[PDB]
Amino acid sequence: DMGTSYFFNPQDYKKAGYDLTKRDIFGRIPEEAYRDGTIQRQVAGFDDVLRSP
Amino acid sequence: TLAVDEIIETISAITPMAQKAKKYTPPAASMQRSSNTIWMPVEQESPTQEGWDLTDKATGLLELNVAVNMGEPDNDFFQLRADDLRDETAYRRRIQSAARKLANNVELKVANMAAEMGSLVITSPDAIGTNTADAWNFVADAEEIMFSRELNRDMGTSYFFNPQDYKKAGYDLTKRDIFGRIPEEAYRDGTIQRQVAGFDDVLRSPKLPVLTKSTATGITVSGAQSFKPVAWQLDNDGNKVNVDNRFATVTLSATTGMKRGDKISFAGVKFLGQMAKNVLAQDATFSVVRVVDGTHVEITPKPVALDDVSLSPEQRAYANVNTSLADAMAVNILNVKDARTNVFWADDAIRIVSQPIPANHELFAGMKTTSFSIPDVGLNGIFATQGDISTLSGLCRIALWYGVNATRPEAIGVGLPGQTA
Amino acid sequence: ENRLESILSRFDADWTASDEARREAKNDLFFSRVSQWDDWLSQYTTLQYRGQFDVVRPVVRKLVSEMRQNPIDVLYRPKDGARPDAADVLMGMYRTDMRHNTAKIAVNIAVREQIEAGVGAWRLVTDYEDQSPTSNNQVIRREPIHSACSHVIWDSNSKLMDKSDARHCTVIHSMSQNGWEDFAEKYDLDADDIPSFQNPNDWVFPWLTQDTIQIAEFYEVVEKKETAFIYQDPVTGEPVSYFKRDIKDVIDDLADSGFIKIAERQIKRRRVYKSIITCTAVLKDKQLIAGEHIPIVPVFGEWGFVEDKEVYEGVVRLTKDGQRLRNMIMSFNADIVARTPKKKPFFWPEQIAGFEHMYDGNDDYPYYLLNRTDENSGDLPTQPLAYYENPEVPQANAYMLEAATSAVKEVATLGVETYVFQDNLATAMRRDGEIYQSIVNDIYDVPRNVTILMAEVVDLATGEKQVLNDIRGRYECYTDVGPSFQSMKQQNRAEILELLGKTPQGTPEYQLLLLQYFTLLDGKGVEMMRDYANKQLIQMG
């Protein structure tokens, strides 16, 4: 109830963004992962997905 | 020993099935005498004839029924020593946990009965993550079997996934290499969609049962057995007593390795179109409810045969199966591997009867009894306290008297992925 | 550079600065509201008796009653050289939209917290009322703030009691799930994304559940020179209107109605912006609100700065020591009374062997029998009878219970009377009057009094919306403090009676009596009396 968090290391975050951007389509989420490095703030239901250096 | 009052919350349960289940509260004064049973009719089905001159071919009327009953209370009797500080500290939070666990018990019972008395069985030889859109194949197969059997779905329909298969469906959606509305929602949140393949409520349920593989091999039917739709029969005393329409006792060669909830199908026996009585292409599926004796079972859909010759025409008008049992036909199992069950039903298939416990009466002096609303589920119980000094203590009891009933076991279903081997 | 980071830097600075006083005020509220045994660090040892023997709650109740019998409200008065009735419309609107239950309750809550903890506050908000609007289909209402010490956080660099020079304030809102749903519905936020912020409450009392959804409202004030358009009134004179307030809505409708632009000046003014924030994101960025001031009014008790940090105190902070001592001593003495052996004789078993039913407390016997002889010693030793000594409260316990009670009695005397506290409430009311007047100028339709009548100059836009047109001759009335009336008719009645009390029985006394009958409420007999008084006044010229 207090929220759940996921933390990627920078390498896995780059790999996740690459997974989004190699997608042969650019609707909104691959476009965000392309122009910005971010995958998305919420993924697979987790209330907050960040990158931990 | 410094201590605080901030509680570390650790668990959080969700009970969707008990929410979707309609709750029935019949009159207690009559239920006391009726032996906690109440009977309901079943929508009438009529026969028909062809031709002009049909003398002596006039039929009668035959209206079937089912019975809904209830089990035993579900309590949280516990005892409170008046000097132990660790008992004084935790009492109210124990009451809260009692309410939560009672609700959990209710919805677990709902899930278990739905999984163990669901006649419709949708099996797959491979897991849901195997091919593309096979989760949609599951949900659409459930929709199609309901539509073809022409079951009533006016109140609604529901499909409960277990978390494993919910995630498998979400993976299927996000692997689509595109992002519109459905895949984007399935990516940002886990939710696949609220409606899938015609079902108007597709949810995930954390406590759906796992249906163990049956050990049965090479079981056959002993003797031809014709089952006749009847509304009552004479007993040994000449009194007419009613008949449940949702059970049939079948005498097999040997009922070893068969347990309650196993799913079977007889070779050659086929479904029917219910109203129109047109045979389908899918084998009829049954669920064994009780394994009585070592050569009898009780399967929850009654196999009334269309081609049966010993049925009166009004009885044949209730046929849901093309052919009867033939003294040799092979009953083949359908759950041949352990697998958690996805469960679908029409919303009017399961109900929850509930009764009161009148412990507030003037008979029970010394006790203080109050009402106690169970949250989440829509149920009421009693909360009774009685102090003691034979042990210098006090006894607290939260009781709840209900009973789940599958009024239409043929409208409930079970989805069994990975039924290979 | 990040807006959220700058806002959060301000918030953390102010939070840290107010840390001490906020915690002390929360402790004072807990002491005077929940329980005086703030012993939230418990132990699993056998339970010990802990009674509560209050000698500070009667004093708090007396002080709150004393302040309640003396209501105080805002009173607008014309400036020096202004028209004699410059404050009529503003005072009428103030009495119209501050006569409800919400305003009185908010002020009462703030006063009670001012007495107990040391600081309270209330808020002014504007709403669209389409049934009974004060003006321009809008109302101004006063809302309460509970636990102002922990929930209202001011600019740390404010050295004024009323915080007029505070340039940003952050208010923390805490709710449950339903309250959060309603907040999101009301502010057009997303109800799926549950917010979070710095929790201002502690789970010190066993409460089963406590609200855990938090959000913040960050108000900031920016003072700049913005454009004002000099026009020419089609009736008479020349008005001034701010460019922002008619930027696009009626910027041409003024000319089309017949206003001709004359000049364009640059006038300095303050604008207030509100942002809705959580601990991770900014929900609403800089939504501009009404008024030139932050809409929160604080009330203080004993307020000061010790060394670059604020201290506010009530009446309870200095009695906690003595009250805790009195509770502890009375608990110890209760323990003495309960768990102590009573006064009974000391016997050897052989002295009363065979007669132990003579000493169990019945009255069937005329005397008590004993034993004298033993078969080994011949005769029992004869010692004077001894009894367990009676329980007694030690002189130390008695002396210190008396001393702690006397000390609490001596400390718990505000002033000699609540003159200083009522003066601080009057300061709060003057500040509230300032804020309300500014908000009125921003959103209400303020007519101008012409000496040729009461004229309104307004116009509609193409979208059917009406934009108020207010001249810059607005601050014509200032703020004083007077008694609290429910309407201008009540205030005029009070003024008439006040004049009547000091007027001797000459001709003005007759004048004021007829005036009082003129301003009376309506039945049938009072209707006849008022008709007679009106006729007499008319006929007397």
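Swiss-Prot numbering applies to chain B: residues 10-430, in that order.
Every residue gets a Cβ built from N, Cα and C, even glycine.
Around B:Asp14 (mutagenesis position), no same-chain residue six or more apart in sequence has its CB under 8 Å from its CB. DSSP classifies B:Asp14 (mutagenesis position) as coil under the three-state reduction. Swiss-Prot documents B:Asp14 to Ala as a published mutagenesis change and attaches the note Impaired phage growth; inability of the mutant capsid protein to interact properly with scaffolding protein.
Here Swiss-Prot describes B:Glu15 to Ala as a published mutagenesis experiment; the accompanying note says: Decreased phage growth. The Cβ of B:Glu15 (mutagenesis position) lies under 8 Å from no Cβ of any same-chain residue at least six residues away in sequence.
For B:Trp61 (mutagenesis position), applying a Cβ distance below 8 Å and a minimum sequence separation of six or more within one chain yields no residues. Recorded in Swiss-Prot as a mutagenesis result, B:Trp61 to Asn or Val carries the remark: Drastically decreases capsid stability.
According to DSSP, B:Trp241 (mutagenesis position) is assigned to a strand segment. Sequence-distant contacts of B:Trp241 (mutagenesis position), defined as residues of its own chain at least six apart whose C-beta falls under 8 angstroms from its C-beta, comprise B:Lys249, B:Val250, B:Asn251, B:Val252. One mutagenesis experiment named in Swiss-Prot is B:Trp241 to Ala, and its note says Cold-sensitive phenotype probably due to an assembly defect.
All chains included, 11 other C-beta atoms sit within 10 angstroms of the C-beta of B:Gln242 (mutagenesis position). Record note (Swiss-Prot), mutagenesis B:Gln242 to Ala: Cold-sensitive phenotype probably due to an assembly defect. The unchanged residue is displayed.
Listed in sequence order, the residues of the same chain lying 6 or more apart from B:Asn245 (mutagenesis position) and placing their CB within less than 8 Å of its CB: none are present. The annotation that Swiss-Prot gives for the mutagenesis experiment B:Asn245 to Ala reads: Slight decrease in phage production.
Listed in Swiss-Prot is the mutagenesis experiment B:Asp246 to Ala, annotated as follows: Lethal. Complete loss of procapsids assembly, assembles as tubes instead. Listed in sequence order, the same-chain residues six or more apart from B:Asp246 (mutagenesis position) with CB atoms under 8 A from its CB number zero; the list is none.
The mutagenesis experiment B:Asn251 to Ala is recorded by Swiss-Prot, whose note states: Cold-sensitive phenotype probably due to an assembly defect. There are 15 other CB atoms within 10 A of the CB of B:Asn251 (mutagenesis position), with all protein chains counted. Under DSSP, B:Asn251 (mutagenesis position) is assigned to a strand (E or B) in the three-state scheme.
Among the mutagenesis results in Swiss-Prot, B:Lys377 to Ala has the note: No effect on phage growth. The residue drawn here is the original one. According to its DSSP assignment, B:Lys377 (mutagenesis position) is in a strand.
The Cβ of B:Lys377 (mutagenesis position) has B:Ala393, B:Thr394, B:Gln395 as same-chain neighbours under 8 Å, each 6 or more residues away in sequence. B:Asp246 (mutagenesis position) falls within neither a helix nor a strand when secondary structure is assigned with DSSP, and so counts as coil.
Filtering of the mutagenesis positions B:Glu15, B:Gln242, B:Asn251 by Cβ separation from chain C (threshold: under 8 Å) yields B:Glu15, ordered along the sequence.
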